[PDB]
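**Q** Questions regarding the structure given below will be posed in turn.
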Number of protein chains: 4
Amino acid sequence: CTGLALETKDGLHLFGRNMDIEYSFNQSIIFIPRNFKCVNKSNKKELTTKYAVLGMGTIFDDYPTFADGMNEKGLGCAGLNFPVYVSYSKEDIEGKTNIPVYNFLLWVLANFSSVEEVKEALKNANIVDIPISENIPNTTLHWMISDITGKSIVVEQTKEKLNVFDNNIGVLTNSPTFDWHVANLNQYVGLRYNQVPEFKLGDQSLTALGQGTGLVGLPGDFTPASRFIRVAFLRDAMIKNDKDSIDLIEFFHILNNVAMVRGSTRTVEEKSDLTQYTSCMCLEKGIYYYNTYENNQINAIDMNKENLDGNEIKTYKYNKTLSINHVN
Amino acid sequence: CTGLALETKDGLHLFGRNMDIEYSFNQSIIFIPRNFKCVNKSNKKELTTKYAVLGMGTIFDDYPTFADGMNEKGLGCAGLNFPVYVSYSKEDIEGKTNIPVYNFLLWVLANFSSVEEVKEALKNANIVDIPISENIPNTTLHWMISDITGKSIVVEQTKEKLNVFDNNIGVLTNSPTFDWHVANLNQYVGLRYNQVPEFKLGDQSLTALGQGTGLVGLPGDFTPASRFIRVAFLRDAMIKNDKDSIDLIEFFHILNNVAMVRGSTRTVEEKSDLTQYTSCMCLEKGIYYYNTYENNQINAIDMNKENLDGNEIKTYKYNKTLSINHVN
Amino acid sequence: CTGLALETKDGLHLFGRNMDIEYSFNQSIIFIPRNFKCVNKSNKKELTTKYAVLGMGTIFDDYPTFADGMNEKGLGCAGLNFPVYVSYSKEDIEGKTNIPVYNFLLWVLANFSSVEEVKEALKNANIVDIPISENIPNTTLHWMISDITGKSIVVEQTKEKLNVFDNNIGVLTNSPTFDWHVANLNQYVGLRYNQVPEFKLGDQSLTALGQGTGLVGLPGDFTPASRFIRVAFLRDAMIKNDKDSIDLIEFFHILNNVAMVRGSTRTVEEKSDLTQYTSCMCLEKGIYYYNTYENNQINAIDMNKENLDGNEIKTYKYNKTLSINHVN
Amino acid sequence: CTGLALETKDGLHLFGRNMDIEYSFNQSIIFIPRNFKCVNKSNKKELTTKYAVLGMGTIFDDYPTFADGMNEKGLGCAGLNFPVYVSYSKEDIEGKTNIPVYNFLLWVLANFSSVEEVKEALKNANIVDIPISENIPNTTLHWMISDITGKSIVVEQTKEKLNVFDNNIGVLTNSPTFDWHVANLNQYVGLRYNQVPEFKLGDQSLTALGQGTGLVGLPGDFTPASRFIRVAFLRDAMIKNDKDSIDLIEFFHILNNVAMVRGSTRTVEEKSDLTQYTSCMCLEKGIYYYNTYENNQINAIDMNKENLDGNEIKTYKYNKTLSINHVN
Ligand SMILES: C[C@H](CCC(=O)O)[C@H]1CC[C@H]2[C@@H]3CC[C@@H]4C[C@H](O)CC[C@]4(C)[C@H]3C[C@H](O)[C@]12C
Ligand SMILES: C[C@H](CCC(=O)O)[C@H]1CC[C@H]2[C@@H]3CC[C@@H]4C[C@H](O)CC[C@]4(C)[C@H]3C[C@H](O)[C@]12C
Ligand SMILES: C[C@H](CCC(=O)O)[C@H]1CC[C@H]2[C@@H]3CC[C@@H]4C[C@H](O)CC[C@]4(C)[C@H]3C[C@H](O)[C@]12C
Ligand SMILES: C[C@H](CCC(=O)O)[C@H]1CC[C@H]2[C@@H]3CC[C@@H]4C[C@H](O)CC[C@]4(C)[C@H]3C[C@H](O)[C@]12C
């Protein structure tokens, strides 16, 4: 997975992600109105939304759980795989705000209006490995949270504590921990976006054979660390050189570079890991944009067109049918 | 630029390219019917089409010139940048079939029905640096040619001779020469598509932190050599592991990985080099599919819907307006 | 700098380092006998040796300070540059065992007989930035400690605490922190020491063009992170495949691979960073072996030949005069 | 193997090589005086030396054959492995100067005084796969030739022709062909010897964590292509920044960086490929310097101390016994 936050030329804030998995999670785009009571049937735990929510998720055992989404106030959150270095408590910890893994994303979006509000609430928080149903293990996760102020944070629970990092990179991938990736960026201080046309090697003249010689050394594989480096620098380059050109499609161009392609990222179970979908939320406007591996046309769902004072969950069908514009 | 040939699950043959440039060439999708006489006004040279042609190009000084295209017989050709190691003759060479640089692509498509036919015609061919108009230098180019048999060739004129390579890789980028890239592939024999989950480093257990550990070492920059390596192995992996899944969208997924992103590939003139468009021709069906940097929705133009016995050139407008599916 | 611990075919334990600096520190090989009182004239602080010590260092303002060394009991310690992430206290911390930066190495060797003894003593230790003389800033350092049991530890003081890591890698370089490097090793689980002779790329046969195709992707620069990776895997490979062949010269072969070469590692002050010397201590035998950038012949100083019950510091001259064996 | 030519601060010319093999070839340092008739017993072919010769080789079936050496006139030649792209004729070609593979090095040194003389003689030359004895296949080889003018050439016979390249890089390794490696250098125009201390990544400050950030992207494995890149740039950096410091030991520092280490370069036959020896010839002085994997002390054999008008081949024993300077 790759998370990305990007400000447009008009001052709007985009936040979204690549979803990198080898399976379907029966996903749909889920809208939840204000004052809606979500009840988990297995453990009787309840959540009533303060703010309306829109995002990608699934309804499991009659309970909504999210992969990424936003609320009506322009707060966004995405859950990304975090298989190594993660540690959840087995049960509730006395004196803490205990949040089940499956419910963390919804807990953020339903309750808070800003990154600053979330940061305060997380000071005494603990993420607990309570199954959504039966005894099913929760997915190993860490979260990126971003809002209309342009501020982003990263939430990672380890065996030590619940870490909340300020994210000045604007990106997130997977393991290792966020501080590891930030330190890893320092190894690439020698990268250059500007073409290096020549090098005088003593008696031999060296000439650039094509565009892009400044970035030689950039890692090209699909590991979380390599993807983190690529997205961090691609984002930086666009902001530095083309701030006044940043719009919706640019978000997708950045994430396309770190997208997994069928056949080349094979799991030990011999399945192809794919970028199943790419989502981009315009936080101010409350519009959820996305495309899929099967259908690259961007689809838009505007939460503000729905009744925020409604009484039911509304779902929209995940679009995996290629949409072609037939010109003639 | 990156050229790609790919066979689908149904046995159809896709051929196309990323167009990587920092400028617009006033491009449109151009259809030329059978028996159409193309006259160059500056040098009075003429070409009358035997076969109908469809592809991306421009009409310069009243004369059509192509970036990539196909004919009605399922022969495809793409012209890609070749700034180093290229050498054209200044004038016609006696006893040779002399083809002006700007006219090579059209010469291939208008006259021949197969790769085998082209190969025979190229034995005594020479590419000459005749300006399309005025004294304007021709773009430095090499060509990939592919047909419905699945065979591909690469055409490169150097100071030595006009080279015609059998292309068993299914890909092409830019400089250096094709044989250089083929030899460069040998450096990556150690790549693996299958996950490497662990490594026992004596007393230290090493564990994969995410998917993709087998491809560590793959180059991630945007130079022609690095892009060649990436597209070659991404293509190979898909054919090996997912032959029965290959369809139209897979072509775009492969090329997306080597697409240039605004801001990060800066020329010495301080302009952003971009993948302006991505084309994919279904050679059997005569359908030209493409999307653009601005609009990622795939557009389709079917040459077989047009009158192949028509009397005029027909053009279709280059689509750079983002097409979004508004769901609600 | 690069630290290395290696067990020989006979069961002896070698420990030593590359010294990577752009300057001379007026170094000599220093022997200190038992019961010798070292007095710092500037701050009146005193240290009386329990065990005899031998290693590379300098006598500054009449006080001995070490770069690397061992004691008579087979305990070894090396101080390596640690410019980022280091944090010393400005003054003594109440209730802690406060050790000045310049004196840490000698404090370890003079007082303790084993890694286990040191580990216990470090639990309540604190490293303080007390100048050796005047107001001169101490070098930013972290330490590797190793003994005749084959156990190694890494000592790093950060803004959080004094960290003592178990070192199961057998190596150390410079910044970032030790846990960062250990996690970085996981990115290279795909490395192979065994030749990969071929790769079938569909219709194209790829053949290894020379030996070493399994390690493609290994970083080749001279940064601390890249050097850590190289030494870790070179060491692992030798132990796995040639345990029964490991002797003195093998230690030097490993470190030669990460040695800096004049001209190519230039500081911002435009000086060449060099591997000034390479030391290798046979811990059981008490022999300090070393060579230098100028003279590659290995020199040996045996501490057990000296009087351990002596009354004076004894120094031996740093050998930087090339020693050639003239055969004819 | 890695060949290197380097000019010293005093204007002397050093030429030599790493010998990278997994076996012993019963090597000794061989001196052949002037006017000495070498007779091959198996094929009755004869060679009488014009100039006296000194270098590493072996006496096989009573016939001397060389790995690397020089003559009394300051001409040097080294034979390096060339397993791919090599092509020898099966028999003598009519009208050509036919030279058996095993005899090429000696043919160069025994007959010619300069690179220019050799270049002229090679115009009509052909290298033939005649066995030294029995039906034993000759080693696949290419050659580097260098003299006291500082000029170097590379000799490679392919299926096309006998190629003689001007070598302006000052280095050679193994396969692919020399022109391939020269073109490969162009991919690294973005390398920098000078430290890059920082990078402003928008809201995140990136800081160099150690020396060497300018060379990130340099390949670190032991393949011929990677070694070629490393030696080319290490040599260039030393000449650019430290021309007035270049002496004998610097030659060894450069080659040490590309030396193979026991255990990590394993052949398909499960043997460790090693840098068995490193030779450095001072061409003006006629001194052959070398060390070995087992003994790193440099040994010197001066051909000018021998009788150049002698009547016998003289050999000196290959030194593989570690020479240590015991100080106390
Ligand atoms: C799809 C996202 C994000 C995962 C990722 O980005 O790696 C994850 C986050 C939480 C995940 C759910 C947690 C509870 C369940 C765990 C089961 O073992 C699989 C189904 C469920 C219902 C999961 C489905 C899906 O796998 C979710 C919604
Ligand atoms: C766009 C393709 C492919 C270029 C590439 O892939 O790099 C190229 C191939 C031939 C090119 C034309 C050749 C003749 C002209 C040369 C002028 O200096 C620029 C305009 C023209 C009319 C060119 C426009 C455009 O640049 C074309 C059509
Ligand atoms: C040489 C080693 C190791 C340094 C390294 O490996 O980077 C270091 C460790 C402690 C260092 C000494 C600390 C105190 C002094 C600090 C001064 O600013 C330079 C001279 C002194 C006397 C230093 C000399 C030298 O620089 C030493 C002995
Ligand atoms: C050692 C050098 C250089 C090889 C290299 O650098 O790879 C080579 C060059 C020519 C080689 C000789 C050629 C003829 C023989 C071929 C046999 O199959 C092995 C023994 C002999 C006598 C070889 C021994 C040795 O292998 C030599 C002397």
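Following Swiss-Prot, chain A residues are numbered 2-329, in order.
Note: Cβ is positioned from N, Cα and C throughout, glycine not excepted.
Copied straight from Swiss-Prot:
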ACT_SITE  A:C2  active site, nucleophile
BINDING   A:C2, A:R18  deoxycholate binding site
BINDING   A:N82  taurine binding site
MUTAGEN   A:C2 to A  Loss of both hydrolase and acyltransferase activities
MUTAGEN   A:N82 to Y  Impaired MCBA production. No change in hydrolase activity
**Q** For A:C2 (mutagenesis position), just count the other CB atoms lying within 10 A of its CB, please.
**A** 26
**Q** Cα distance, A:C2 (mutagenesis position) to A:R18 (deoxycholate binding site), nearest Å?
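**A** Here the two Cα atoms are 7 Å apart.
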**Q** Roughly how many angstrom lie between the C-alpha atoms of A:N82 (mutagenesis position) and A:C2 (mutagenesis position)?
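**A** The Cα atom of A:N82 (mutagenesis position) is 7 Å away from the Cα atom of A:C2 (mutagenesis position).
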**Q** Within 10 Å of the Cβ of A:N82 (mutagenesis position), how many other Cβ atoms are there?
**A** 20
**Q** Just checking: which of the recorded positions A:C2, A:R18, A:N82 have a C-beta under 6 Å from ligand 1?
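**A** Near ligand 1, sequence order: A:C2, A:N82.
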**Q** Can you check what DSSP calls A:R18 (deoxycholate binding site), collapsed to helix, strand or coil?
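**A** Note: A:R18 (deoxycholate binding site) is in a strand by DSSP.
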**Q** Quick one: give me the count of other CB atoms within 10 A of the CB of A:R18 (deoxycholate binding site).
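**A** Here the count is 27.
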